[PDB]
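For reference, the structure is listed below as structure tokens.
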Amino acid sequence: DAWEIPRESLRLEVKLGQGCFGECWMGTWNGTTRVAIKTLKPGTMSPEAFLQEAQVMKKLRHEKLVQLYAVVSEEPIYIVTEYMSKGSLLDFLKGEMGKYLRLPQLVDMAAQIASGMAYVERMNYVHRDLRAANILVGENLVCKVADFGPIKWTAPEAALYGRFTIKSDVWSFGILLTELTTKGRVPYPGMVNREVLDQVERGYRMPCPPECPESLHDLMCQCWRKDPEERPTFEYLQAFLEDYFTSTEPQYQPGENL
Ligand SMILES: *[C@@H](c1c(-c2ccc(Cl)cc2)c2c(N)ncnc2n1CCOC)[C@H](C#N)C(=O)NC(C)C
């Protein structure tokens, strides 16, 4: 295992995250290079359980998935990755940084996540938890996919029958598109989880968010088709979002919030 590294090489400066699973920090690796590090509390999560997501980050490599750098596979376990300067995509949209984002940047972000997911698609994996809080933003508004181990984001066939496919990811990607256009507000405003399952199942889909182009709401609606197989591919979505402003919405004018 060439991914393995020694311990004195990690300085853990700033503390970013925590919970049941363990902490995650900003650090340094061999004195110079800036990294992000994620830790394990041995009590709650088991040793072979926490490893799970790191075996998965070894077998994947793409400019839009957060990159593995090194691992310390002896307790307490450490996982080392590139440092995404600008935090979770959800915080970014909610906070004072995201009030000035308009459609052109928001669509470019969507296209980058779509790229990363089209790579997941090609490699026959399934994400399961694709949403704005597990997208990390970097310098120059680079967005990358982050979690490798919630009914408002999960497709119904998945939430009800455990059927998690790349098509169930496409559903979630559609909800992610509403997070990008409402500055990271919670999808299904006012509805609690049990009420969302009922409504969705009976055909309800979110309306076109204010100032969102109808062509982009149509796309969300393709991603939310009752039938998994009539939802588009990430290859299709990528290509669509990449060319948005020539091929679909060349008329685009900026507005007050998009
Ligand atoms: C904390 C975290 C990470 C991160 C993600 C994945 C891995 Cl394997 C290691 C660390 C971040 C990175 N890479 N860059 C910048 N910020 C990062 N954070 C976000 C800080 O959240 C406040 C990680 C995430 N996301 C986390 O908190 N996860 C546990 C399971 C709660």
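By the numbers in Swiss-Prot, the shown part of chain A spans 258-406, 425-533.
The header says X-ray crystallography, 2.5 Å.
Using the three backbone atoms N, Cα and C, a Cβ is placed for every residue, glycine included.
What Swiss-Prot says about this protein:
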type	residues	note
ACT_SITE	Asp386	active site, proton acceptor
MUTAGEN	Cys498 to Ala	Significant reduction in S-nitrosylation
MUTAGEN	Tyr527 to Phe	Constitutively active
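Where Swiss-Prot records a feature, it is marked here on the structure.
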residue	record	DSSP class
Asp386	active site, proton acceptor	coil
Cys498	mutagenesis position	helix
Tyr527	mutagenesis position	coil
If you measure between the CA atoms of the residue listed as 'active site, proton acceptor' and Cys498 (mutagenesis position) and round to the nearest Å, you get 15
As a whole number of Å, the Cα atom of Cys498 (mutagenesis position) is distant from the Cα atom of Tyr527 (mutagenesis position) by 22
Non-local Cβ contacts of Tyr527 (mutagenesis position) (under 8 Å, 6 or more apart, same chain)?
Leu360, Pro361, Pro488, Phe520
Cα-Cα span in Å, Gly406 to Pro425, with 18 residues unmodelled:
14
All chains considered, the count of other Cβ atoms within 10 Å of the Cβ of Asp386 (active site, proton acceptor) is 18
Counting across all protein chains present, how many other Cβ atoms fall within 10 Å of the Cβ of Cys498 (mutagenesis position)?
22
